[PDB]
Amino acid sequence: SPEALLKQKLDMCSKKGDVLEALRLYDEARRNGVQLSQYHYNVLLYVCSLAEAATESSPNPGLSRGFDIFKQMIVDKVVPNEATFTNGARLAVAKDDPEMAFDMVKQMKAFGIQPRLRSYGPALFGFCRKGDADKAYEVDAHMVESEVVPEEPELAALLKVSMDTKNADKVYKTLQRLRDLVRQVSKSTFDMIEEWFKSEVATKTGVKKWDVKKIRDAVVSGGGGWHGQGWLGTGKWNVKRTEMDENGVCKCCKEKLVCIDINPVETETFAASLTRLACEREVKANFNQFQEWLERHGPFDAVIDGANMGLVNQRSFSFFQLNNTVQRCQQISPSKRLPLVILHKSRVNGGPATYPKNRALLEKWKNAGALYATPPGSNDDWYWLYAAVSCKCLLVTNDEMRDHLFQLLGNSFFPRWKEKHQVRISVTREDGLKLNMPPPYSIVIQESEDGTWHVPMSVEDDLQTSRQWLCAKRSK
Ligand SMILES: [Sr+2]
Ligand SMILES: [Zn+2]
């Protein structure tokens, strides 16, 4: 069967990386009238991605024809799927022709296809490296129009190209986008922002006077922690690497950062998403059974990830560390409620239950309405997440929350929720166990009412490493 032959012949052609033979074979199928399928086209895109940019000659048939093949797939109304976009992008990156990468995205749009974020990169990054800001901004506007959300690398590129071309309005706008979508910035981006604020263009932008009432109302309107009305003040910036104290007071300038509210309506949307996601991956009846039990229990001030409390920094499950975490949560509860312990039934009945008094305590917590033993096969994470979200209470876990599951939750709401709800434990020799509570301010880029900026660097563990901030305040 001829399509099936081609499939095999291209699967074969090539794990060998034979582009010249993939291209001969492409042509042959078309001289034979064999209709190329989704799979055929993808293998062909991949294989052309193996080719390379000819520094010493006019470009090679492989990369060159790759775009031709991509163009042709879309003409043929073969639907792209995730591998199509990835291979399409690799091809774009290898060629390193931004204008040509942009064409692909334009063709996609023309034919009612949604480009992905990775489709835009080779275009955006190409123009930014070459210093072409106007093209970068076109790509940016196209991505906005298609509702494709940039991440930090795309914003950082846009920020640098705006700095390189002296465009203070675009720097401002991109800085706002970093605040809104990223919150805390990588070392890269942090250094770039510091350079911005020390730069001639920053020194020379600003206004000596402005409508305070208008800034005031913008702060209300924005949700807090920024205003978005432009650069304020004039003259040289005083730019310092610094730290916030535990109350969110900048140690450089003494400004007290804001604690930015979460709108309860976003919370109810996220709860609904959480239930839907969990019911897609859990056995639906298991998750529903927990939902129904939770409705009949509580109230709760805290939810514990019992597997994480038993295991974090331990060589095996420590009933001591779980139990001491339960007790400490109960002690900080104003009315001394026990926390809700989420734990696998295998643990309730196995590894932390070979000492009879510990088994009896686990059963006591259950009998107190303060323990739910999840069934075998379940991923506990959906359970303690849903419980903390639905009870609107503290969540006690040191889980990094970088598993694939957690990426399904998004990079706007969930990280803001996490900051306000997550309690983590730390242990010292001198003191034993401590609960580290949510900060009383928001760890995010902030712009004050007089135009002072505070920019937080992202870190792996802000209890392990002390978080550096930038303080940018006009010397005036
Ligand atoms: Sr877990
Ligand atoms: Zn400051």
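The residue numbers of chain A are those assigned by Swiss-Prot, with the residues present covering 95-570 sequentially.
According to its header, the structure was obtained by X-ray crystallography, 2.0 Å.
Placed from the backbone N, Cα and C atoms, the Cβ positions cover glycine too.
Copied over from Swiss-Prot, here are the features:
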type: BINDING; residues: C344, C347, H548, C565; note: Zn(2+) binding site
type: BINDING; residues: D399, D474; note: Mn(2+) 1 binding site
type: BINDING; residues: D475, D493; note: Mn(2+) 2 binding site
type: DOMAIN; residues: 338-565; note: domain 'PRORP'
type: MUTAGEN; residues: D399 to N; note: Abolishes ribonuclease activity
type: MUTAGEN; residues: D474 to N; note: Abolishes ribonuclease activity
type: MUTAGEN; residues: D475 to N; note: Abolishes ribonuclease activity
Listed binding-site residues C344, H548, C565, filtered to Cα within 10 Å of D493 (Mn(2+) 2 binding site): none
Close-lying recorded positions around ligand 1 among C347, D474, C565, where CB distance stays under 6 Å: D474
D493 (Mn(2+) 2 binding site), number of other Cβ atoms within 10 Å: 18
Other residues, Cβ within 8 Å of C344, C347, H548, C565 Cβ centroid (Zn(2+) site): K334, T336, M338, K345, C346, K348, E349, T546, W547, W563, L564, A566, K567
Entries of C347, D399, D474, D475, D493 (recorded positions) sitting next to ligand 2, with Cβ under 6 Å as the cut-off: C347
Number of Cβ atoms other than its own within 10 Å, given for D475 (mutagenesis position): 21
Those residues of the chain, 6+ apart, with a Cβ under 8 Å from that of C347 (Zn(2+) binding site): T336, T546, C565, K567
C-beta crowding around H548 (Zn(2+) binding site), within 10 angstroms: 26
